[PDB]
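Peer 1: Take a look at the following structure, please.
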Amino acid sequence: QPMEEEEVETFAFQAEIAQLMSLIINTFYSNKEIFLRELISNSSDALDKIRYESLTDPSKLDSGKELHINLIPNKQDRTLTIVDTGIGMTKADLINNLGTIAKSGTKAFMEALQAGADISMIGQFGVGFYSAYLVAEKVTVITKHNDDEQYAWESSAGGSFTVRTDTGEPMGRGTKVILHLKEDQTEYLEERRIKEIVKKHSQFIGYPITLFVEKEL
Ligand SMILES: Cc1ccccc1[C@H]1CCCN1C(=O)c1ccc(O)cc1O
């Protein structure tokens with residue numbers, strides 16, 4: 001009878017990760033724009049990985065040979081999406097690497113901030129993904145790894161995230177980070193803003209970065 005039915009799992013964030021997310025989403029910072037640099041850096045790393053694999057196994061690219069990053073503002077949905085065709089994440093990858101396992105860099109980073117370091121350094125501690133919450137009230141991550149199903153990860157912070165199978169629109173391979181922006185952060189939906197931040201901070205990314213301005217007609 002139902003059109004669709006999907007099992008949804010809810011996981012608690014590891015304690016230090018939950019602390020970091022609260023610090024990030026609540027604290028005032030003057031340089032929030034660095035979130036885009038961090039997410040693009042993540043995409044680049046994921047692209048480096050699938051590329052490495054394809055060096056010895058070309059069939060790794062059967063799911064798509066183009067290695068690139070797309071930025072997609074949607075003013076109607078108030079979302080900014082960063083899409084890449086990197087190696088993507090398995091379900092275990094999602095759960096392990098985006099929430100439940102703390103890396104040493106998590107506590108280290110919060111220690112660094114209290115010691116006077118800047119939020120812009122977050123990427124050096126290996127947790128730059130969470131800078132997304134500088135500007136987003138909710139983040140949705142859609143991801144597809146070779147040989148695996150497509151999954152959707154989601155969290156509005158507050159201590160937990162969900163995982164479920166995603167059947168919406170099939171990706172060949174890679175990861176899509178959908179930022180549901182805070183009301184006062186909608187500037188990052190504007191073309192001039194996206195362009196100047198990419199020019200300023202992502203100068204040396206070795207993959208094509210393309211803007212797609214989305215409007216439902
Ligand atoms: C960098 C990183 C940190 C933690 C977990 C996974 C990753 C990368 C490398 C392996 C797969 N992966 C992604 O799918 C991915 C994730 C977030 C993101 O914003 C863009 C992405 O492409």
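Here, residue 1 is simply the first one shown, and the rest follow in order.
The backbone N, Cα and C atoms fix where each Cβ goes, and this holds for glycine too.
Straight from Swiss-Prot, here's the annotation block:
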type	residues	note
MUTAGEN	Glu38 to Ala (Swiss-Prot position 47)	Strong ATP-binding. Strong interaction with HSF1, HIF1A, ERBB2, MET, KEAP1 and RHOBTB2. No effect on interaction with TSC1
MUTAGEN	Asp84 to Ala (Swiss-Prot position 93)	Impaired ATP-binding. Strong interaction with HIF1A, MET, KEAP1 and RHOBTB2. Loss of interaction with HSF1 and ERBB2. Los of interaction with TSC1
MUTAGEN	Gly88 to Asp (Swiss-Prot position 97)	Abolishes ATPase activity
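Set these features in their place in the structure for me.
Peer 2: Neighbour density for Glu38 (mutagenesis position): within 10 A of its CB lie 21 other CB atoms from the protein chains shown.
Under DSSP, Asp84 (mutagenesis position) is assigned to a strand (E or B) in the three-state scheme.
Within the same chain, residues at least 6 positions away in sequence whose Cβ sits under 8 Å from that of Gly88 (mutagenesis position) are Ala46, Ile50, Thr143, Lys144, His145, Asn146, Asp148, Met171, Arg173, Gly174, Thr175.
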Peer 1: What is the Cβ neighbour count of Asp84 (mutagenesis position) at a 10 Å cut-off, with all protein chains included?
Peer 2: 28
